[PDB]
Amino acid sequence: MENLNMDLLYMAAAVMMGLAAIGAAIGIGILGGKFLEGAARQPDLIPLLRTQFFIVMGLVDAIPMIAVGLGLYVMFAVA
Amino acid sequence: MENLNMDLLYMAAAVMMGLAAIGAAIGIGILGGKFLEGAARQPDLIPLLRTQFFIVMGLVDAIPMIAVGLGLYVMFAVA
Amino acid sequence: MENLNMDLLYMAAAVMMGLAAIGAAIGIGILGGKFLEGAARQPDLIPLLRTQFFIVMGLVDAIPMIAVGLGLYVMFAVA
Amino acid sequence: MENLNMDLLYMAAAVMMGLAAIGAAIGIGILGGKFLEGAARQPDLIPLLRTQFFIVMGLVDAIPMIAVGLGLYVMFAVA
Amino acid sequence: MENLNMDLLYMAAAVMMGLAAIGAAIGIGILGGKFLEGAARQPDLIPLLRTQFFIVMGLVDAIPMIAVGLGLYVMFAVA
Amino acid sequence: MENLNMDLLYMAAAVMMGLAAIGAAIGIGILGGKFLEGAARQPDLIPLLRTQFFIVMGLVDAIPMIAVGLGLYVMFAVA
Amino acid sequence: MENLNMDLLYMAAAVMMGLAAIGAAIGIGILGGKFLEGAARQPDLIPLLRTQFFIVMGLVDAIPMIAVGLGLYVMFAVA
Amino acid sequence: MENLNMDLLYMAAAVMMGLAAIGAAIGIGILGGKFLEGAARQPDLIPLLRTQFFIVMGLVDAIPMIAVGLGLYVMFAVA
Amino acid sequence: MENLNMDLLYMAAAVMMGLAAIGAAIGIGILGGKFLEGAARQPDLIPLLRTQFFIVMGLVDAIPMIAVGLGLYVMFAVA
Amino acid sequence: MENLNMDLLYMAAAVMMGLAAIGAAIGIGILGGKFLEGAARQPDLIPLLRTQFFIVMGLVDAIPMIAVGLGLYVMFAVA
Amino acid sequence: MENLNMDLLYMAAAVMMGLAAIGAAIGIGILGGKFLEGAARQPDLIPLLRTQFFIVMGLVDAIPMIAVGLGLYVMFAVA
Amino acid sequence: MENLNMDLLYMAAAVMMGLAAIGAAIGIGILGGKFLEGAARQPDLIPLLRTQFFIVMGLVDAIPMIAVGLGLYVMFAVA
Amino acid sequence: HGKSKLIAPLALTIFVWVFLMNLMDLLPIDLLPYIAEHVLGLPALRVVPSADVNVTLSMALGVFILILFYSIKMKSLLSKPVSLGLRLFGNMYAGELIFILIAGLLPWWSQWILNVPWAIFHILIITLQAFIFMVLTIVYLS
């Protein structure tokens, strides 16, 4: 138990964050790039605001999994 | 049992969330980007509303698996 | 038995849901995006209705595997 | 025997359904999307009927493997 | 023997059906979609008949492997 | 030996037949599609299409079909 | 414990950094390249500033996972 | 410990460098190629300078992971 | 130790070189091909020089990992 | 040692060559094909010479890993 | 030895044929389809001859691996 | 040793050939198809000669790995 | 040319083919009622070739019906039917050999015990393929 515990727990924050953080990075690249293409011609006033909302929405997709991986990880710290 | 239990359980919330959350992120990037292309020219009134419904529908595809991974995880907490 | 049981059972709802839920998410992204392309020009009255039917049909492809994974999982709960 | 039995059996309904259900989802997305492209211009009377026949034919490709996975699974239930 | 037997046998109907059934589903999606493209313009009288022959030929590619997986599986039932 | 023997043997029929059978089906779909376009594009070989479709299909299936009959003939039979 | 500990911990900073750092590199390449395409014609005054913000936002996506991998790694150093 | 230690450590510099170095190479190819497309027509004065900054930024993404893999590796050397 | 040592070490030069060398080959193909497209029309005087710099920069991305894999490998030779 | 030695060594020349040789083949296909597109219109005098340099540069990317795999392999031969 | 022998040998003809046969099928589909596109407009006299040479060259890529898998397999038969 | 020997050796010719042969088949399909596109319009005199050189160069990429897999395999035969 | 004309012969051909499959199953079932010798080996060994012979005979019967039709005419519609037969024919042959051997192995009295399950299983598989053929023909005619 305690063995696979700290083993799975840690591997969790790495599998979790690495997996959600990457899902985040990509999205920011997918949504961010694709979004621009669908609003690159128009002024950088409205789309620039919506564009950030996306690229950021993606930049915030990793932040959670991390805080979560950090939590589960910090949990192990409690022992 | 108890060994593979807490091992599979935890690995569940990581395999579950990481797998559904990523499926969510991508979609938001797929549906979000593709949708815009099919309604980028038109005003940002109607499609902007439908667009969110999608990107969000995807931003809500991870939220469940997570709440589910968190649950199964919180279950282990009960012991 | 009981060992590989609860081990396979849990891994089932993760392998099942993660696998069907992802198949769902993708579809919603595949059918949803592709469908729009084949009816983006036309009004958003008829296709909007058919479009949802698809993206939803995909949003309902995960819901079952999950309810199924949840069931098999809830079964283990019965012991 | 009984060990690899319930182990293979369960893994069957997960490997079976997950594998056929996914094959179903994809098809619905493949046949459904591709079909529309080859009949999107024409009225939504005839192709709409044929279109469903496809997307559904795919939505029914998982239903069987599942009923089958459920069966083999329900079999284990008999012990 | 008897161990790897029922283990390989079952895994057979899952590896067999899942593998042939999926090969079937895809084809129906490949042959079905591609075929339509090469006869979508023409009337839905002749190609509609040939089209079914294909999508069905694919819908019948799984039916056999299954009946075969079911057989080998039913064999184990005989013990 | 006897264990991995009967297991490898069976699995052989499944891996071999499903792999070659799938290769078969796919090709019929592959070559059949392309062929059709050519054989059909021709002056008046449309009927050639089907007439040779059945032969080209059966000849493609005849492979694993031969391995099954010949295989089981000395496999499941002679053991 | 201590075994899988230092084993998972180290593997963490490699799985973590390698996974987030790569997610970073790619993004910088995805967001960086795609962004330019949606603002390459315009002057290199405004987009050049926004362009860096992206390519950098990606060049800063690895820096964290690394500092994190370095931390968890430095933790092991404490013993 | 010492076993999985030197095992994970070395595998670290290979998993780390190979993973970050490759992420570097690709980027240089992604950012480098894509960037050129968004500034190939213009003179080779300004973009040539910015172009290097990218391809190099990617040529420097491996250099770190390597120095890091080399470090962790050199650490083992200390014993 | 000595076991996983020479095992990880060798596997290092194979995982390292194979992984960095491949990252090199691809790049040379990515950067090399993409670069040409962004300077194929222009004379083969300036771009031919820059083109080599790229394809070579990629042809030199493997050379290092190899020299590195060779080193770590030659290290084992020292025993 | 000697066990994982000859095991890793051989697996090296297979993992090495198969991995670098494939990286070579692909490149030759990537660089070779892409290069032609960026110089197919022009005479087959200059590009034909440069074209070979590429496709060959790729045809020489496997030759080394092989000679290397052959070497490490021939080393085992020395015992 | 004899154990992993007949185990690796058989698995060879399945891994070999399945792997080369599939590589064959795909090619026939890749080379066959792509080739047609680069000679579909022209008469079906010259390209039809060259087209077969390809699709067949691919239909002959499996035939060897099979004869080879069959050989190594027939070898085991000799015992 | 002798165990993992004949095990790795055989697996070598399967991993080697299957991996290089497939790399060959694909290339022939990649280089062969792509090459034609960059010389399909021109006469079938010069490109037909260069085209073969490619598709063949790929048809000769498997022949070596095979002769190599056959060799290492024939080596085991020597015992 | 003739509506009911062409229909009468075509209808007869389909009925005979289905009957033929039943007939193949009938020959072995009929044989068991009367026994004589049983040395395990020779008996089972004799049966495997016999099954192969029956399948070949069925194919021959189909050829005979087609030739007769051609003769009557003067002094695709057929291609599709042939294709269905080929798929069913391959499966039936495989089923007959594999099913018979397996049936004998599970029990001790391979005689009657093997015959009841082996005969029923082979007929069912052939029937399923045949059923598919019947549906296709009806849809074509409308």
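For this deposited structure, the header notes the method as solution NMR.
Note that Cβ sites are derived from N, Cα and C of the backbone, with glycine treated the same way.
Taken from Swiss-Prot as is:
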type	residues	note
MUTAGEN	K:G23 to D	In uncE429; unable to assemble in the membrane
MUTAGEN	K:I28 to V	In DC1; has a functional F0 as well as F1 part. However, the ATPase activity is inhibited
MUTAGEN	K:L31 to F	In uncE408 and uncE463; unable to assemble in the membrane
MUTAGEN	K:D61 to G	In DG 7/1; contains an enzymatically active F1 component, but no functional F0 component
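Taking the features listed in Swiss-Prot, we show where each one sits on the structure.
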residue: K:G23; record: mutagenesis position; DSSP (3 states): helix
residue: K:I28; record: mutagenesis position; DSSP (3 states): helix
residue: K:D61; record: mutagenesis position; DSSP (3 states): coil
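Here K:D61 (mutagenesis position) comes close to K:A20, K:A21, K:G23, K:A24, K:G27, K:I28: these same-chain residues lie at least six apart in sequence, with C-beta atoms under 8 angstroms from its C-beta.
Close to K:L31 (mutagenesis position) in the fold, though at least 6 residues off in sequence, lie K:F54, K:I55, K:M57, K:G58, each with a CB less than 8 Å from its CB. Counting Cβ atoms from all protein chains shown, K:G23 (mutagenesis position) has 25 others lying within 10 Å of its own Cβ. Around K:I28 (mutagenesis position), a 10 Å sphere centred on its CB holds 27 further CB atoms from the protein chains shown.
Checking the mutagenesis positions K:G23, K:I28, K:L31, K:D61 against chain F with a Cβ-Cβ cut-off of under 8 Å leaves K:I28.
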